[PDB]
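Report on the following structure.
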Amino acid sequence: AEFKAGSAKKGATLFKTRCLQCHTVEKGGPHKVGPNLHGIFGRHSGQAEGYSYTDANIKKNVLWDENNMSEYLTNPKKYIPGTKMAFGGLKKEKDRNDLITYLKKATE
Ligand SMILES: [O]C1=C2[C]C3=C([O])C(=[C]C(S([O])(=O)=O)=[C]3)[C]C3=[C]C(S([O])(=O)=O)=[C]C(=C3[O])[C][C@@]3([Br-])=C([O])C(=[C]C(S([O])(=O)=O)=[C]3)[C]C1=[C]C(Br)=[C]2
Ligand SMILES: O=S(=O)(O)c1cc2c(O)c(c1)Cc1cc(S(=O)(=O)O)cc(c1O)Cc1cc(S(=O)(=O)O)cc(c1O)Cc1cc(Br)cc(c1O)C2
Ligand SMILES: O=S(=O)(O)c1cc2c(O)c(c1)Cc1cc(S(=O)(=O)O)cc(c1O)Cc1cc(S(=O)(=O)O)cc(c1O)Cc1cc(Br)cc(c1O)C2
Ligand code: HEC
């Protein structure tokens, strides 16, 4: 994938409606269904403090960046088989670009 900056505004709507149920983004935020995502960019998978991951997520050991995040969000179970993240994916490039533009800002 080749991330291209999009609309953080639209990305925020995508995050609220599709991700927020399971994830928080702020520093020291709680673990809902999934892990808090503060500082996710530049960190490896399966390493948020206090969260219990699948072995698959931990074994994947991916160093998250905007490009492999886009691939992941296209179809998470195809990128990390065995993950317990219940999310089908976002097929549209624009949606992934907008969401990741938001996520970069919201989790930094
Ligand atoms: O435009 C277009 C179209 C129509 C529309 C519009 O315009 C709008 C919106 C809509 S809905 O339905 O989705 O709501 C439709 C407005 C806008 C918005 C945006 S955000 O960011 O918010 O998302 C953006 C924009 C707009 O306009 C800009 C742009 Br879409 C455009 O316009 C276009 C394209 C683009 S990309 O990204 O893809 O490149 C951007 C154009 C169009 C198209 C269609 Br199919 C429709
Ligand atoms: O909620 S979204 O992710 O935004 C979303 C967006 C669209 C949908 O239809 C579906 C969901 C609905 C949907 C869901 C699945 S699922 O994964 O088994 O749940 C399979 C299909 C499908 O329609 C069949 C299908 C699969 C693929 S793939 O590359 O092998 O994954 C590609 C295309 C397909 O046509 C063609 C296509 C490309 C893009 Br780019 C965008 C769309 C699109 O068709 C629009
Ligand atoms: O050419 S592009 O600019 O690269 C381009 C970009 C995107 C496309 O899908 C399509 C083409 C492909 C595409 C092409 C046509 S057509 O040529 O008019 O026949 C209709 C659709 C469509 O997907 C269905 C469609 C219609 C509308 S509208 O408001 O009623 O006009 C709005 C949206 C729609 O989803 C949602 C949407 C909004 C924005 Br803002 C951006 C995209 C987007 O979805 C991304
Ligand atoms: C619950 C129903 C979820 C939804 C909706 C979304 N995610 Fe998720 N995510 C969830 C879980 C339970 C996990 C852990 C997976 C495991 O196998 O242990 C995750 C994981 C992620 C990750 C990786 C985090 C890390 O490695 O530290 C990311 C980057 C992530 N989730 C992002 C994300 C986004 C952006 C979502 C909206 C599109 C989203 N997830 C939906 C649970 C759920």
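Note that the numbers count up from 1, one per residue, in the order the chain is shown.
Using N, Cα and C of the backbone, Cβ positions are placed for all residues, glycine too.
For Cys19, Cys22, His23, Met85, the entry in Swiss-Prot reads heme c binding site. Around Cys22 (heme c binding site), the same-chain residues at least 6 positions away in sequence with a Cβ under 8 Å from its Cβ are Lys32, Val33, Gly34, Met85, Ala86, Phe87.
The C-beta environment of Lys77 (mutagenesis position), restricted to residues of the same chain at least 6 apart in sequence and closer than 8 Å, consists of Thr83, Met85. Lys77 to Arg (Swiss-Prot position 78) appears in Swiss-Prot as a published mutagenesis result, with the remark: Loss of methylation by CTM1.
Each of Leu20, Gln21, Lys32, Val33, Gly34, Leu37, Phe87 belongs to the same chain as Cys19, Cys22, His23, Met85, is absent from that list, and has a C-beta within 8 angstroms of the C-beta centroid marking the heme c site. Counting only same-chain residues six or more apart in sequence, the Cβ atoms lying under 8 angstroms from the Cβ of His23 (heme c binding site) belong to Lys32, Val33, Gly34, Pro35, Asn36, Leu37. Those residues noted as binding heme c (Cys19, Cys22, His23, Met85) have their most widely separated CA atoms at a distance of 11 Å.
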